[PDB]
Amino acid sequence: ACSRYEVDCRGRXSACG
Amino acid sequence: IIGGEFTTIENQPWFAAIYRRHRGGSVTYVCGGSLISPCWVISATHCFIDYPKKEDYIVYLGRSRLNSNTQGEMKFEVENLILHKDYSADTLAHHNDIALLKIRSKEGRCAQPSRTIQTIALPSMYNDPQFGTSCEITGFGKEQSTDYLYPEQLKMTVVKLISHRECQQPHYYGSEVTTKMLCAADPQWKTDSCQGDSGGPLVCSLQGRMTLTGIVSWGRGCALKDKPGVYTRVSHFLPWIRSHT
Ligand SMILES: *Cc1cc(C*)cc(C*)c1
Ligand SMILES: [Cl-]
Ligand SMILES: [Cl-]
């Protein structure tokens, strides 16, 4: 997963979606 | 930043390092930004959309390391956090990915130029460098897409502007690329922005001036063939910038 400490959570590369 | 070189803030002295304070008082990095006037840093709305409350953010100028302090840095609170009311992101692209942070030190002051801190100029309306022009990007973002850690020292690299024509090809981005964007990449596809670099500057010499042509916004993967970095196109956002600033 990915938590609230994640750097640039919606950046390119991110596991967001 | 994929590829490129380690640098120091003196070589990119408009770069802003933006952090978020947590519930317990831990602080983590968020995104980059650029100092466009003494009291104002410009960045990307996507960096803030999930946590839009100005009070959680800290901005450093004159800072060359991610998790350590460096000589000549200055620390600011965020007095106003201005997000684009039209931000949208489909699955890949982010639209209106632009944000403004009005900065203020605990003594109530804005930035002062120094060896490590300077403003960067905006382009005049609709004025962008010719395609194929070499520009710079900088940031604390990942050195490889597959990395879990971030570099401790600031990095910069060089990428070239690509045309919308080129950037709109189904094997590139198609219409995913609006005229409020700009594509840039390495001719050899070896260097690029990556996660953690968002919000940071795309700097180009334009009519004799170091100019913030773009803001790191989005792309497919990092340093992939036919997949340039996409930037918020600053020349097309002046009225928003003036009215909010
Ligand atoms: C896990 C996570 C975190 C953020 C900020 C955004 C998305 C999509 C996912
Ligand atoms: Cl905490
Ligand atoms: Cl707005």
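Residue numbering for chain B follows Swiss-Prot, covering 179-423 in order.
The backbone N, Cα and C atoms fix where each Cβ goes, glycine too.
Feature annotation from Swiss-Prot assigns active site, charge relay system to B:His224 (among others). All protein chains included, B:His224 (active site, charge relay system) registers 30 other Cβ atoms within 10 Å of its own Cβ.
Feature annotation from Swiss-Prot assigns active site, charge relay system to B:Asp275 (among others). Following the DSSP three-state reduction, the secondary structure of B:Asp275 (active site, charge relay system) is coil. The C-beta environment of B:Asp275 (active site, charge relay system), restricted to residues of the same chain at least 6 apart in sequence and closer than 8 Å, consists of B:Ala222, B:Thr223, B:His224, B:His262, B:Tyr265, B:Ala267, B:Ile393, B:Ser395, B:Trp396, B:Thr410.
Here Swiss-Prot flags B:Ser376 (among others) as active site, charge relay system. If you take the C-beta of B:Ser376 (active site, charge relay system) and look for same-chain residues 6 or more apart in sequence within under 8 angstroms, you find B:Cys209, B:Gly210, B:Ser221, B:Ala222, B:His224, B:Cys225, B:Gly319, B:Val394, B:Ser395, B:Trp396.
Quoted from Swiss-Prot, the note attached to the mutagenesis of B:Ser323 to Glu states: Abolishes phosphorylation, proadhesive function and ability to induce chemotactic response; when associated with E-158. B:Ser323 (mutagenesis position) falls within neither a helix nor a strand when secondary structure is assigned with DSSP, and so counts as coil. If you draw a 10 Å sphere around the CB of B:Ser323 (mutagenesis position), it holds 16 other CB atoms from the protein chains shown.
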